[PDB]
Amino acid sequence: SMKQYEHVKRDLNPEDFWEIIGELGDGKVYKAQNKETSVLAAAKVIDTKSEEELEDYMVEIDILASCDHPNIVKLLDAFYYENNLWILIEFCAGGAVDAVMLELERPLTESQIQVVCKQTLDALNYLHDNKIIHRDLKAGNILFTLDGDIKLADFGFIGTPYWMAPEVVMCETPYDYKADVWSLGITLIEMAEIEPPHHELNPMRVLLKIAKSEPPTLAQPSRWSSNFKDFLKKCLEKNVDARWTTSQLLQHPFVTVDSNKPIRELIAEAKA
Amino acid sequence: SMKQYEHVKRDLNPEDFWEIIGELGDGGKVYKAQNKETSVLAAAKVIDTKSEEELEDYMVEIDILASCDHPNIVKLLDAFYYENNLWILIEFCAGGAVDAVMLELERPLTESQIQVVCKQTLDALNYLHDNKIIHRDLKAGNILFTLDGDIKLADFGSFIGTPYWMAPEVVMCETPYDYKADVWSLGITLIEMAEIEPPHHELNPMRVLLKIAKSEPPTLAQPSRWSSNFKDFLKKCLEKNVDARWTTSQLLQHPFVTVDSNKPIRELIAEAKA
Ligand SMILES: COc1cc2nccc(Oc3ccc(NC(=O)/N=c4/cc(C)o[nH]4)c(Cl)c3)c2cc1OC
Ligand SMILES: COc1cc2nccc(Oc3ccc(NC(=O)/N=c4/cc(C)o[nH]4)c(Cl)c3)c2cc1OC
């Protein structure tokens, strides 16, 4: 009885409604501006030959379209036109966290990590609450807004192993919510040190290390608070049942923060 | 990379987690259930799903409901597939359906009461339309009262069915989107709340189809009893030209749906309780 129409428009030119006004990253992500509202979007134009592949993407689009949280990036539009799939999502002016680290040539401060951790955790907890796993949480997928806030995105064969949880590597089997928590732990170290743990190792050797080795730690413990190192121990726990949920982590003192000023200042340096 | 798990539990007995108290409607069977661990109240529907092709058809409706998050739309609390039954549990709305209240009390709603229901229902519908969902069966039987005096929109469930709420363009099979047909049905629902019965209720159902296709839009039986704001709101809903008929976004700007209080409905429930 209740019917939901498709989230991708058809037989309509995207550029009738959005002007491409530049390039943001090098596949290619574009910057677009709505011709009627002036709203800014990031746009991705993915080549969709296989109609079986379009259905595979449209699944990810449906999940994104149904999400409604301030710390998860919103889908503004989607089109199928002349065999391309355009995805337009809310523009996050501060850019990705990894790009900020590469531009400034510095890791984040603990104060900055703290804000990102708390907001990312709010996003993730909402996903988990709605039976969604992110699966690719890393610093490259955390975006800064302009007001100093985080939005979680997904920029896009086994792939890169650095953020993978031991139970996924060891194929230990109902749900994989905890794997996102592990990845959050790796992401925090990545923001503290620019690169994730084991970055210097061959990808095959990293799989071995994740399966066989003690959880990764910060390279220089004395530079960081006990709250932070403790928070890491809860995320980077190899026993899946001992590893904390996002709901438990929200009660941790490390994410008892109030101001987003560290991030406002970080993106004021980046803008200069 | 993002993955969504299924909204329906499997290999698990629903009655491990929910106790059936009693029955709510035998108008299918809707049950009243209470969570064994939280004490939360639900309405439960236990639908027989022999056909695996039918289960997929229901699971689609469950996904839409699970993704909705609005105060004026009924929330899915749980869903199970167990021993060939599909259990659907949704938030319990203690006041029941609007049509049943009118039939029990033997009176229509007042304009003040219609105004609250219209505004809240319009917030729900506008949210649906915004998210590319059409309700398709908007009638007074699908508007539920809460204890507090609010509305939640529900859906109780080659045959044609009943015609009274059908839009002219659907009857005349004129055709991309049918958002406007919900707006027409909203108009019919308002008259239904003003008069208990929908327009043309006294006519043969075939003659109702004829009337919808061929006649001037339906009107209130006694226009002098109702404000100009209300009748004007109706004219925007019950416009046979689909392009002239207002969207829910346009209707939200209408003065009829500026309301600051649900007190008319709280008082309606206080009459019913007496
Ligand atoms: C200021 O600098 C940037 C700002 C950005 N603001 C918002 C979005 C940006 O890039 C994207 C990141 C992810 C997605 N997509 C996404 O999250 N989901 C999907 C899912 C599928 C199948 O298709 N895309 C998109 Cl569209 C764009 C940005 C890239 C920038 O330059 C670095
Ligand atoms: C006090 O009296 C009642 C109170 C009620 N409170 C809440 C819900 C009630 O009935 C339902 C109404 C709708 C649905 N379902 C619904 O809205 N959607 C779906 C979606 C799918 C696939 O399957 N049903 C259900 Cl379960 C139950 C009620 C029925 C009553 O007695 C009249």
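Counting begins at 1 with the first residue displayed.
Determined via X-ray crystallography, 2.6 Å.
Even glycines carry a Cβ here, placed using N, Cα and C.
Under the heading active site, proton acceptor, Swiss-Prot lists A:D136, citing sequence analysis as support. A:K44 to R (Swiss-Prot position 63) appears in Swiss-Prot as a mutagenesis experiment; the accompanying note says: Loss of activity.
A straight line from the CA of A:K44 (mutagenesis position) to the CA of A:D136 (active site, proton acceptor) spans 18 Å. Separation across the 3-residue hole in the deposited chain, A:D26 to A:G27, is 6 Å (Cα atoms). 14 residues are missing from the deposited coordinates between A:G156 and A:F157, whose CA atoms sit 13 angstrom from each other. Reduced to three states, the DSSP call for A:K44 (mutagenesis position) is strand. Its Cβ placed at the centre, A:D136 (active site, proton acceptor) has 18 other Cβ atoms within 10 Å. Of the deposited chain, 4 residues are missing between A:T173 and A:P174, and the straight-line Cα distance between those two residues is 7 Å.
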